[PDB]
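Novice: Just dropping this structure here.
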Amino acid sequence: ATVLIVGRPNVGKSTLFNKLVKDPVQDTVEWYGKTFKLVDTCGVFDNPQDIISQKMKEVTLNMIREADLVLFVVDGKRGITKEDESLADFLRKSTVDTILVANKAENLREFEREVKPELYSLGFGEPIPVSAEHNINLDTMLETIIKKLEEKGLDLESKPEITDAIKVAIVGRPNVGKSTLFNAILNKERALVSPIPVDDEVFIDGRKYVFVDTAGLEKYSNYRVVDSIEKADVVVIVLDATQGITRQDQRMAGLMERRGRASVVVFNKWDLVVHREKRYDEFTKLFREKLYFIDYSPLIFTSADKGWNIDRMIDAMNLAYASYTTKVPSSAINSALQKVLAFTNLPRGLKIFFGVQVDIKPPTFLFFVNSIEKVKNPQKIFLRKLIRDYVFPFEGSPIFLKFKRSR
Ligand SMILES: Nc1nc2c(ncn2[C@@H]2O[C@H](COP(=O)(O)OP(=O)(O)O)[C@@H](O)[C@H]2O)c(=O)[nH]1
């Protein structure tokens, strides 16, 4: 389920957001084991009456309709303003279920006397008085949100069930420990080579995986490496911690990123590294400087020989795949974009109007801009980073960008 916080500037949306999720514009709220996604839409829907284009109005309406519920926040001390009225009109038009929340209403007696009456004119019934800053009545509001979501038949308890097998490729230079690592996985009770009558179907934790080109688990073509990367969803690149990161490792990483595969980076033979426990920062910096191409990848320190961190490697593959298949609300993408652009000046005459996610495997976003030629590498790095920083980290997954010229 997804809940959107809507409201004009300075009504306390950020404070309310931070209080509910316990800065990003999207996060999760937990309630007695039940959860839902929360999005502070910031100013994405401000001045809706100023949208001239019918297409743009329809796109904006679809953004709000992504929500199962909207928390329409107004200022309980100041009262109704023209901006609250325009937002109210847009929300009513959208027909999306909405809860009117009057923040800054700690002084209940004054609120009901001076402001509550006028709030009825917004068309959403009686407002729920709360105080995000003083943590007042937030529990009653939450209970109300949960009830409404459940009444709509939404499941706030079960985590989405995966249907496809997760294809994994284990790659790396000869002798780094690929074969040993693959067998280390198979030796654990949580894994099992499918008993059901060049790949291997493997079950781990009750989930289905396909480890590609397992036959291997002088060199000239490396056709298997390229083929394996293409076939996989998640690619585990294994490095020999005693050797560091070679140029060939960098080439494989570049290939992984260009093909848009999820990934996990493993420093194996960690047991052979001297004074190893005092060198995590050193190796992490090496990973960041040599493999920045795929720095979104979890970095696991393993010993395939001693059986160190095989579990962390498996969990990392699961996390990478989860990010690889994650979809985020367009309201969140645009809320983040507008929040950052507020204090960011784009070069040349570049303008980035809005964006939306258009695919997964890998997560791919389309941004509408005034000029495609004005979008250079720094702006692409900038867009991927704001998504990771404010929307969802997408740990383990690359983020692809597409652009469309518009006026
Ligand atoms: N000390 C140590 N030896 C390892 C480790 N992983 C693999 N090895 C050894 O190093 C060699 C390379 O292993 P291999 O698994 O055949 O990797 P491959 O060519 O990547 O598939 C073998 O002699 C292994 O026993 C590790 O984590 N620690």
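Residue numbering for chain A follows Swiss-Prot, covering 2-23, 38-212, 219-238, 250-439 in order.
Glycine residues also receive a Cβ, built from the backbone N, Cα and C atoms like all the rest.
In case it's useful when we look at the structure, here is the feature table from Swiss-Prot:
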BINDING   8-15, 55-59, 118-121  GTP 1 binding site
MUTAGEN   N118 to D  10% of GTPase activity remains
BINDING   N190, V191, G192, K193, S194, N300, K301, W302, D303, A336, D337  GTP 2 binding site
MUTAGEN   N300 to D  Slight increase of GTPase activity
Novice: When you look at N190, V191, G192, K193, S194, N300, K301, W302, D303, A336, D337, which the record names as binding GTP 2, what is the longest CA to CA distance in angstrom?
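Specialist: If we measure all Cα pairs in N190, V191, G192, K193, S194, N300, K301, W302, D303, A336, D337, the largest is 17 Å.
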Novice: Can you tell me how far the Cα of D303 (GTP 2 binding site) sits from the Cα of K14 (GTP 1 binding site), in Å?
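Specialist: The Cα atom of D303 (GTP 2 binding site) is 50 Å away from the Cα atom of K14 (GTP 1 binding site).
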Novice: Return the whole-number Å distance between the Cα positions of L238 and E250, the residues flanking a gap of 11 unmodelled residues.
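Specialist: A straight Cα-Cα distance of 17 Å links the two sides of the gap.
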Novice: Could you state the CA-to-CA distance between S194 (GTP 2 binding site) and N300 (mutagenesis position) to the nearest Å?
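Specialist: Checking the Cα atoms of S194 (GTP 2 binding site) and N300 (mutagenesis position) gives a distance of 12 Å.
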Novice: Here's one to test understanding: among the recorded positions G8, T56, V59, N118, whose C-alpha is closest in space to the C-alpha of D337 (GTP 2 binding site)?
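Specialist: The smallest Cα gap between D337 (GTP 2 binding site) and any of the recorded positions is with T56.
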Novice: Of the recorded positions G8, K14, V59, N118, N300, which sits closest to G192 (GTP 2 binding site) by Cα distance?
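Specialist: Out of the listed candidates, the nearest Cα belongs to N300.
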Novice: Can you name the residues of this chain that are 6 or more positions from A120 (GTP 1 binding site) yet have a C-beta less than 8 Å from its C-beta?
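Specialist: Sequence-distant Cβ neighbours: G91, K92, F126, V130, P144, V145, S146, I151.
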Novice: Given the recorded positions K14, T56, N118, find the one whose Cα is closest in space to the Cα of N190 (GTP 2 binding site).
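Specialist: Nearest by Cα distance to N190 (GTP 2 binding site): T56.
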Novice: Which of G8, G192 (the binding-site residues) has the most other Cβ atoms within 10 Å?
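Specialist: Within the set of binding-site residues, the most crowded position is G8.
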Novice: Note down the number of other Cβ atoms within 10 Å of the Cβ of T56 (GTP 1 binding site), including every protein chain shown.
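Specialist: Cβ-Cβ neighbours of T56 (GTP 1 binding site) within 10 Å number 26.
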Novice: Output: those binding-site residues from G8, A120, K301 whose CB lies less than 6 Å from an atom of ligand 1, in sequence order; none if no residue fits.
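Specialist: Cβ < 6 Å from ligand 1, in sequence order: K301.
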Novice: Using all protein chains shown, find which of the recorded positions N11, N118, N190, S194 scores highest when you count other CB atoms within 10 A of its CB.
Specialist: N118
